[PDB]
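S.K.: Pasting in a structure now, in C-alpha cells, and then I'll have a few things to ask.
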Amino acid sequence: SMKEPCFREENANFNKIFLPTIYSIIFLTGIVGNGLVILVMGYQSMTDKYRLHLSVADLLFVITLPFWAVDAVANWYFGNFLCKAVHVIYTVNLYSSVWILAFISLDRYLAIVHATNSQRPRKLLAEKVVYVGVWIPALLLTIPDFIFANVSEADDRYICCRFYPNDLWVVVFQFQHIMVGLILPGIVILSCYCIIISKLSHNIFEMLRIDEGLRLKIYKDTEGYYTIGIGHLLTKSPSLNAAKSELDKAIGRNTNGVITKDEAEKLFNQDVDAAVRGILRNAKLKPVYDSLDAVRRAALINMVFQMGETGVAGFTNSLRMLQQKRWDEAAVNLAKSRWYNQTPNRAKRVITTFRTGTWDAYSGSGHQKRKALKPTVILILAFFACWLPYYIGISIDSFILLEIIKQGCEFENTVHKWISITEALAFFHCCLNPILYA
Amino acid sequence: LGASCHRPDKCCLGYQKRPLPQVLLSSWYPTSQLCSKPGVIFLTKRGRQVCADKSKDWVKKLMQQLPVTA
C-alpha cells in the first residue's frame, strides 16, 4: 500500500510508434505538393494569388516539420537559436493561413454580392491590403516567440517551449490565440458565407418574380387553390379562412390576406428548400444538380416551380447532355420540346441561362460574370476538419486545469495522447492546398 | 514544441499517508515547477518511487537522513 507519481512514460512509447509515420507522410506530401505549386503559379485567376500566399506560408512550415518529428519522439538537440526560429515560423503559419482563407471569403463576397463593379476593391485587397492586414500583424505576433521561446531541462530530456514569468502571461496569450487565430477569422468567414447564400437565394426570388410573378394578396390558382407570393400553395381546401389561418401560422403575424415583399421572400425560400431536398432524392435529378453552377441550379428550380419534380424528371434525354457540359448542344435539343411552345417567353430565358450560365438573361447589366464557389467552401471546411479533433483535446484538458473535471493519472495521460497525435494530423492543412487540385 | 511542452515530467496527485521506514528508502528528489501539486518523490532501494508532502514532519526527517538522487 504505497502512493505512486503520475508517470508520463506511457505517452513516450505512444509517440515513438504512431508519430514518425504521420510526420514523414505530411512532410513528403507538403514538400513535393507545395513545391510544384510555387514553380507553376509564381512563374510561367484571382483566387490563385491567395493560394500562392498560402502555398508559401505552409511550405515554410514543411521544412520546419523534421524538427517537430525529432522533438516529439527523441530530444531537442538543435539549440536555442533554432528553438526561436521554429517557434516564429509556427506563429506565422498559424495566423497567416487562417487570415488568407478569411480574405478568400471577403473576395467571394465582393465577386458575388457586389459583382456590378468590384474589379477595383478585389484587386486592392489581393495586391496591397493582404500584406498590411495579414503579414504585418502575423510578424507582429512573433515578438513573444523572440522573448519567451527558449530551451530548458526537464527531468529526463531538454524541451523547446515558451516560458512566461507568471501564470497571468500564460492565460492572456492563451485567450489571445483563441481570438486572433480562431474566433475573429471565424466571424469573417461565417459572416461572408451567411450573406453570400442570402444574395444567392434572393437572385432566385427576383428571377421567378419576373417569370411567375409576385402577388401580396391571396389569389386563386389555375387549378383553383388558394395561393400567395411566387406560387406558394397554402391549402388544397376550398375554404379561404383555412388558407388565411395557414398563412398566419407560416408568417406568425395575424394577416388579413395581405403580406409584404420580405414576408413573400421568407415563404419563397421555404419552397426552394422543399424543391432542392426533393431533387437530390430523385435518381435522375440528383447526379445533375451537383454538376450545375449556382445560376444553372436556379434555372432548374424554376422548371420545378413551373412543371414539378415528376415533370422535370421526364427530361432524361436533355439531363444527360446537361451533365456532359455540352450546353450549346443541349439548348438546341431542348428548344424543340413541347415545353418551349407551351410558354415561349419564360422558356427562352431559362434555356439561355442553362446555355450560357449567366444571370444576365434576366438582369439588364453586364455579361459573362461567372465565379467559382465550390473549391473555396471545400478548402475552408477541410481546414477546420484537421483542427477540430485537436481543439476538442484542449477543451477537455482545460477543465482538468480549471478543477471542474478531477480524475486520475490515466485520464490525464489519455487527453495528452489525444492532443499529441491530433497535433501531428492537424498539420495536414499544409498538404490540403495542392491535393485540392485532384 | 506544443504537445511535448504540455506534460513532460512526473507529478504527484496524492501523498503517502503512512510514514515510510528509512531502511527501505535510498534517495529523494522534488517535483518539477510545472506540476500543479508540490512535493518530493522518495526512491526506494527496491526501485519503486513514492510521493510525499514536504510540509509533513516525518517527510522532513527522511530528507535529512537520505541523499538527493544522482
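FYI, residue positions are counted from 1 along the chain as it appears here.
Yeah, the Cβs are placed from backbone N, Cα and C, and that goes for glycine too.
According to Swiss-Prot:
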MUTAGEN   A:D71 to N (Swiss-Prot position 97)  Reduced CXCL12 binding. Abolishes signaling. Markedly reduced coreceptor activity for HIV-1 isolate LAI
MUTAGEN   A:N93 to D (Swiss-Prot position 119)  No reduction of agonist-induced G-protein activation
MUTAGEN   A:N93 to S (Swiss-Prot position 119)  Constitutive G-protein activation, with further activation induced by agonist
MUTAGEN   A:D107 to N (Swiss-Prot position 133)  No reduction of agonist-induced G-protein activation
MUTAGEN   A:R108 to A (Swiss-Prot position 134)  Loss of agonist-induced G-protein activation
MUTAGEN   A:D145 to N (Swiss-Prot position 171)  Reduced coreceptor activity for HIV-1 isolate NDK
MUTAGEN   A:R162 to A (Swiss-Prot position 188)  Reduced coreceptor activity for several HIV-1 isolates
MUTAGEN   A:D167 to A, S or N (Swiss-Prot position 193)  Greatly reduced coreceptor activity for HIV-1 isolate NDK. Reduced coreceptor activity for several other HIV-1 isolates
MUTAGEN   A:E403 to A (Swiss-Prot position 268)  Markedly reduced coreceptor activity for HIV-1 isolate NDK. Less effect for HIV-1 isolate LAI
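Structural setting of the listed features?
M.R.: Cβ-based neighbour count (10 Å, all protein chains) for A:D71 (mutagenesis position) stands at 25.
The number of other Cβ atoms within 10 Å of the Cβ belonging to A:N93 (mutagenesis position), over all protein chains shown, comes to 21.
Residue density at A:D107 (mutagenesis position): 23 other Cβ atoms are found within 10 A of its Cβ, drawing on all protein chains shown.
Residue density at A:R108 (mutagenesis position): 20 other Cβ atoms are found within 10 A of its Cβ, drawing on all protein chains shown.
In this structure, A:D145 (mutagenesis position) is part of a helix by DSSP. Within 10 Å of the C-beta of A:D145 (mutagenesis position) we count 19 further C-beta atoms, all protein chains included.
According to DSSP, A:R162 (mutagenesis position) is assigned to a strand segment.
Note on A:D167 (mutagenesis position): other Cβ atoms within 10 Å of its Cβ, all shown chains, come to 9. The secondary structure of A:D167 (mutagenesis position), as reduced to three states from DSSP, is helical.
In this chain, no residue six or more apart from A:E403 (mutagenesis position) has a CB-CB distance below 8 Å.
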S.K.: Using Cβ atoms and a cut-off of under 8 Å, determine which of the mutagenesis positions A:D71, A:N93, A:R108 neighbour chain B, and list them by sequence position, or give 'none'.
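M.R.: Listed mutagenesis positions passing the 8 Å Cβ cut to B: A:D71.
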S.K.: Can you tell me whether DSSP puts A:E403 (mutagenesis position) in helix, strand or coil?
M.R.: coil
S.K.: Going by Cα-Cα distance, pick out whichever of the mutagenesis positions A:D71, A:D107, A:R108, A:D145 is nearest to A:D167 (mutagenesis position).
M.R.: A:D145
S.K.: I need the CA-to-CA distance for A:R162 (mutagenesis position) versus A:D145 (mutagenesis position), whole Å please.
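M.R.: Between the alpha carbons of A:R162 (mutagenesis position) and A:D145 (mutagenesis position) there are 7 Å.
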S.K.: Where the distance is taken from Cα to Cα, which of the mutagenesis positions A:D71, A:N93, A:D145 turns out closest to A:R108 (mutagenesis position)?
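M.R.: Closest recorded candidate to A:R108 (mutagenesis position) by Cα: A:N93.
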S.K.: Note that 4 residues are unmodelled after A:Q44 and before A:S45; then state the distance between the two Cα atoms in Å, as a whole number.
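M.R.: Taking the Cα atoms on either side of the gap gives 13 Å.
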S.K.: May I ask which of the mutagenesis positions A:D71, A:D107, A:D145 is closest to A:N93 (mutagenesis position) if we compare their C-alpha atoms?
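M.R.: Sorting the mutagenesis positions by distance from A:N93 (mutagenesis position), the top entry is A:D145.
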